[PDB]
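A short worksheet on the structure shown next.
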Amino acid sequence: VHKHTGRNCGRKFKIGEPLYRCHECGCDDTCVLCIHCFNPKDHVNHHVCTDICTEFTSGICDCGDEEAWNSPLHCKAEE
Ligand SMILES: [Zn+2]
Ligand SMILES: [Zn+2]
Ligand SMILES: [Zn+2]
């Protein structure tokens, strides 16, 4: 399971995969969540940007890295 209780997700994105950013929740605009972690319940009427990962925008999921977020998140994998 994609659960990562007690630590950061750190799941590396692949080309073509969805990445989730939130204007208000994200510390900065490099702060991202993977599909397994992003919980819509955390972001009702938030300005959520879901992009498709390309060759350029390569990185990792920030779920569970509390320094990357302004609000406490509730991992979707944990459900
Ligand atoms: Zn994740
Ligand atoms: Zn997570
Ligand atoms: Zn949000």
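The residue numbers of chain A are those assigned by Swiss-Prot, with the residues present covering 115-193 sequentially.
Cβ coordinates are placed from backbone N, Cα and C, and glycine is handled just like the others.
Swiss-Prot lists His118, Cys151, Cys177, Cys189 with the feature Zn(2+) 1 binding site. According to Swiss-Prot, the Zn(2+) 2 binding site annotation covers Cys123, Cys148, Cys151, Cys175, on the basis of experimental evidence. Look at Swiss-Prot and you will find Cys136, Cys139, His157, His160 tagged as Zn(2+) 3 binding site. Quoted from Swiss-Prot, the note on mutagenesis experiment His161 to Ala is: In DHHY mutant; abolished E3 ubiquitin protein ligase activity; when associated with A-933, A-1175 and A-1763. Among the sequence features in Swiss-Prot, the mutagenesis site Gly173 to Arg or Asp is noted as follows: Abolished ability to degrade proteins with type-1 N-degrons without affecting ability to degrade proteins with type-2 N-degrons. Under its mutagenesis annotations, Swiss-Prot gives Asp176 to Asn or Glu the following note: Abolished ability to degrade proteins with type-1 N-degrons without affecting ability to degrade proteins with type-2 N-degrons.
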For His161 (mutagenesis position), the one of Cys123, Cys136, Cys139 that lies nearest, given that the binding-site residues are compared by Cα: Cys136
Neighbourhood of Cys136 (Zn(2+) 3 binding site), C-beta criterion under 8 angstroms, separation at least six: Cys145, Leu147, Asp156, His157, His160, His161, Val162, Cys163
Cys123, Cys139, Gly173, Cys175, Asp176 filtered to the recorded positions whose C-alpha is within 10 Å of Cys151 (Zn(2+) 1 binding site): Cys123, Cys175, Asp176
Neighbour tally for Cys151 (Zn(2+) 1 binding site), based on other Cβ positions within 10 Å of its Cβ: 25
Listed recorded positions with Cβ under 6 Å from ligand 3, out of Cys139, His157, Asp176: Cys139, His157
Where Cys136 (Zn(2+) 3 binding site) sits in the secondary structure, as DSSP reduces it to three classes: strand
Inter-residue C-alpha distance, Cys123 (Zn(2+) 2 binding site) and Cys189 (Zn(2+) 1 binding site) (nearest angstrom): 9
Cβ-centroid neighbourhood (8 Å) of the Zn(2+) 1 site, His118, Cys151, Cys177, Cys189 excluded: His116, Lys117, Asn122, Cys123, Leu147, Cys148, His150, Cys175, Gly178, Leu187, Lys190, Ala191, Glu192
Alpha-carbon distance [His118 (Zn(2+) 1 binding site); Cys148 (Zn(2+) 2 binding site)] in Å: 13
Entries of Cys151, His160, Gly173, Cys189 (recorded positions) sitting next to ligand 2, with Cβ under 6 Å as the cut-off: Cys151, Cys189
